[PDB]
Amino acid sequence: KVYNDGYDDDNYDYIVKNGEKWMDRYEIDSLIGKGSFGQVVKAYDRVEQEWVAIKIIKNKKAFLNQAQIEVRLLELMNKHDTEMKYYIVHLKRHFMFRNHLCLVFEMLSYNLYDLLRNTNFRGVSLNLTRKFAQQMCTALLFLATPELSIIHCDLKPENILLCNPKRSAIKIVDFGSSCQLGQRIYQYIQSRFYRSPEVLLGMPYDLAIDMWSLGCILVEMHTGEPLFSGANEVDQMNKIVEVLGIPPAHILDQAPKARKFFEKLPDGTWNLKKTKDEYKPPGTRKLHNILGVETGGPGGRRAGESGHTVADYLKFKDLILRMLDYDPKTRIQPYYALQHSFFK
Ligand SMILES: NS(=O)(=O)c1ccc(-c2cnc3[nH]cc(-c4cccnc4)c3c2)cc1
């Protein structure tokens, strides 16, 4: 009947109220988002004199413990990064309030899904895509710091925010499903569109799963549509195969989930399993053609615009192919990605 002396609801969320004042400091403005974790509100900080984003965790032990691991990762990042220059959202502080853990972040503008929607899902230019690619590669190089070794584990357009609507700066949010490198505890990770082959196949994985995600993300920013839009795991693998061909035999030989997607013929080679109810043959949906390297960009809409020549498109195509390498050991790393001709 009553949850937390009337402050909470049945679903463990704080009942957010316009104009409420917390601790004689934070003036609550409005609800901006909700997740499984809880809620996120926009608020004004009267001591520091600036707008902030407050992540209000649910009043329940399972989410409280999850949030504590996030708080550990951000304070570890803040320790190494004092100058605030590696493109991760800054955690200013955290506090307990009416039995809720609250995390105080810097206020940024909208996310990259919202930008895609504002283009009518037609995508942004190659000049802006280059600038997002550079900052994201720099961000992944920071997470690959040996003392950190952080895997975000859920990179998508929703978790990339623009700092200011009228500038090109971006930041990565939401380390709630993140972890430091180690022994495998989880197999069902990453959002399906952005999920690596090694995860689909049930194999060992490391920080390279974020680089696969980034490759998928950068094509989507320019074309406006998801590169691999699986409705289930079997659809996801089939769309990956359409573009990149059948995975190498020596990986499928080790993969415990290979037979969910493929089948091993008498000759020792792997073939796709049939479906109930229309795919192009392996590797015939070329990225060259998806990007429109010789036909003026996605949908022919970039023909005549500067920074969209055939030479510029081949630099982008090449970089993206190295990010979508099947083998996580040879897939390009943040340091080397920054040295590509696309950023030169
Ligand atoms: N207009 S909107 O699409 O509803 C929206 C929602 C939240 C945010 C926003 C602004 N600043 C933020 N700082 C930290 C976050 C954030 C993001 C994801 C998970 N937890 C906090 C965060 C989110 C911006 C725009």
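Just so it is clear, chain A uses Swiss-Prot numbers, and the residues here are 134-410, 414-480, in order.
Backbone N, Cα and C atoms are what each Cβ position is placed from, and that goes for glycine too.
Marked as active site, proton acceptor by Swiss-Prot on the basis of a curator's inference: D287. With a 10 A radius on its CB, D287 (active site, proton acceptor) counts 20 other CB atoms from all the protein chains.
Cβ environment of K188 (mutagenesis position): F170, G171, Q172, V173, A200, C235, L236, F238 lie under 8 Å away, each six or more residues apart in the same chain. Here Swiss-Prot flags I165, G166, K167, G168, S169, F170, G171, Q172, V173, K188, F238, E239, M240, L241 as ATP binding site.
Looking at Swiss-Prot, the entry for mutagenesis of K188 to R says: Abolished protein kinase activity. According to DSSP, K188 (mutagenesis position) is assigned to a strand segment.
In this structure, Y321 (mutagenesis position) belongs to neither helix nor strand by DSSP; it is coil. Spatially close to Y321 (mutagenesis position) yet at least six residues away along the chain is no residue at all, judged by Cβ distances under 8 angstroms. Under its mutagenesis annotations, Swiss-Prot gives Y321 to F the following note: Mildly reduces kinase activity. Does not abolish autophosphorylation on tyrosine residues.
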Worksheet, complete the sentence: Among recorded positions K167, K188, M240, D287, close to ligand 1 by Cβ (under 6 Å) are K188, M240
Response to the item:
Residues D410 and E414 bracket 3 unmodelled positions; their Cα atoms are separated by (Å) 7
Item to complete: Tell me the Cβ contacts of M240 (ATP binding site) under 8 Å, same chain only and six or more apart in sequence, or just say none.
Response: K175, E183, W184, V185, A186
Discussion item. Suppose we draw a 10 Å sphere around the Cβ of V173 (ATP binding site). How many other Cβ atoms does it contain, all chains included?
Written reply: 19
Worksheet, complete the sentence: If you count the other CB atoms within 10 A of the CB of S169 (ATP binding site), including all protein chains displayed, you should get 10
